[PDB]
Amino acid sequence: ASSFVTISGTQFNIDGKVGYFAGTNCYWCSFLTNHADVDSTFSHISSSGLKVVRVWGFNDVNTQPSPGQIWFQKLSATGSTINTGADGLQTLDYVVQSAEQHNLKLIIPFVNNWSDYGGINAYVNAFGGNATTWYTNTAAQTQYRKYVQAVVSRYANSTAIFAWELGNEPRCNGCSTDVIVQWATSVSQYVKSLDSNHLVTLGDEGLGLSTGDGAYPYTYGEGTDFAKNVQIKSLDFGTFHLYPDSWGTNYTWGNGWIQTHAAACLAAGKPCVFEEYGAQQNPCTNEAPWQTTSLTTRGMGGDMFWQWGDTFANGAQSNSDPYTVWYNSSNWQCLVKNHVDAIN
Ligand SMILES: *[C@@H]1O[C@H](CO)[C@@H](O)[C@H](O)[C@H]1NC(C)=O
Ligand SMILES: *[C@@H]1O[C@H](CO)[C@@H](O)[C@H](O)[C@H]1NC(C)=O
Ligand SMILES: *[C@@H]1O[C@H](CO)[C@@H](O)[C@H](O)[C@H]1NC(C)=O
Ligand SMILES: *[C@@H]1O[C@H](CO)[C@@H](O)[C@H](O)[C@H]1NC(C)=O
């Protein structure tokens, strides 16, 4: 079957099947200009047994790029432009087309917390203030909502959308945690006013949760309170990410990070998605146990490793980083095929 992705009890219902899912992150999929590269990458993800792919829904610039370069939105104080051209949201249109074709569903965030592909920084450059006043900067929010509408309206009736995502890892460094609560409440309500077919999620890392061991990620220094955010009515499921290497914690501490988040989700009556995770050292040994913890913990509805790597018909490889798991590699065997086999 096909149909819209929904929540059934505390699990996801994908194409009529209720149950745990595995997926992956492929931010770079959105920016592929050769259609054949999207298709081969998506054929590999689908043949691996993964059901969901996380792709950027943004590509923000302050200056128009060199002709032919991809850009989805140009942020300016004197009038912003949303690019619906061939070098614009038409590349995201094909990603959605290919997902429909390959039986995949997509998680699509609307703006980056980080300056990669512009992010909140690009809005700051156009509209003033800074990274934390962004959330309540009227001109910035007005353009952000116009972009939301430009993306959402394209795919609202597509069955390929798993969920709309407010942003990639939104933080408000040192802010009261209410700044994000209010912003998320308002934006998620707006998203729901545009599309009543699809799920909506925050896209936060999960920071701020008092049931843990007091390490920094559990503290409230980044303006987010996980339990508060996940109780927002217009958000259907929680998201949380995990990077011990960037956070100063060891790898095995990741198990408790999953468990606490899963409990918080279930306490709010909703599923959690373990949406990004990676380990730079020995990923097979350090990440396999996280996969098993998520698969075996009540309240977890699925997990998406950070990040797919693949290669194209012309010999070019995809964008990558130290976390990339290359299709068909040893780590693909360990972290993809063996995990997918275990879900069966
Ligand atoms: C951001 O702007 C607000 C309001 O001026 C200010 O209170 C806060 O200190 C600023 N942040 C930084 C990091 O300068
Ligand atoms: C598309 O989805 C909206 C709900 O978000 C619904 O109101 C509308 O009828 C659908 N469009 C078509 C053409 O079915
Ligand atoms: C890692 O961290 C926890 C404390 O968070 C500690 O109890 C455990 O012994 C440590 N494990 C390794 C392998 O370092
Ligand atoms: C992946 O691996 C199999 C060998 O297991 C091979 O048949 C196929 O060509 C490979 N696909 C790619 C993209 O290399």
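All residue numbers given for chain A refer to Swiss-Prot; the residues shown span 28-371 in order.
Here the Cβ of each residue, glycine as well, is placed from N, Cα and C on the backbone.
According to Swiss-Prot, the feature active site, proton donor/acceptor maps to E196. Residues or ranges marked as active site, nucleophile by Swiss-Prot on the basis of a curator's inference: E303. Per Swiss-Prot, substrate binding site is recorded for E196, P197, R198, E232, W274. According to Swiss-Prot, the mutagenesis experiment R198 to K carries the following note: Shows an altered product profile, producing mannotriose and mannose from mannotetraose, compared to predominantly mannobiose in the wild type.
According to DSSP, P197 (substrate binding site) is assigned to coil rather than to any helix or strand. Between the alpha carbons (Cα) of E196 (active site, proton donor/acceptor) and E232 (substrate binding site) lies a span of roughly 5 Å. The recorded positions near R198 (mutagenesis position), taking a 10 angstroms Cα-Cα threshold over the set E232, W274, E303, are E232. Taking the Cβ of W274 (substrate binding site) as reference, residues of its chain lying under 8 Å away and at least six apart in sequence are, in sequence order, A242, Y243, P244. The Cβ of the residue listed as 'active site, nucleophile' lies under 8 Å from the Cβ of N52, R81, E232, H268, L269, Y270, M331, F332, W333, each of which sits 6+ residues away along the same chain.
In this structure, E303 (active site, nucleophile) is part of a beta strand by DSSP.
Of all residue pairs in the substrate-binding list (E196, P197, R198, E232, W274), the one with the greatest Cα separation is 16 Å apart.
The DSSP secondary structure for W274 (substrate binding site) is helix.
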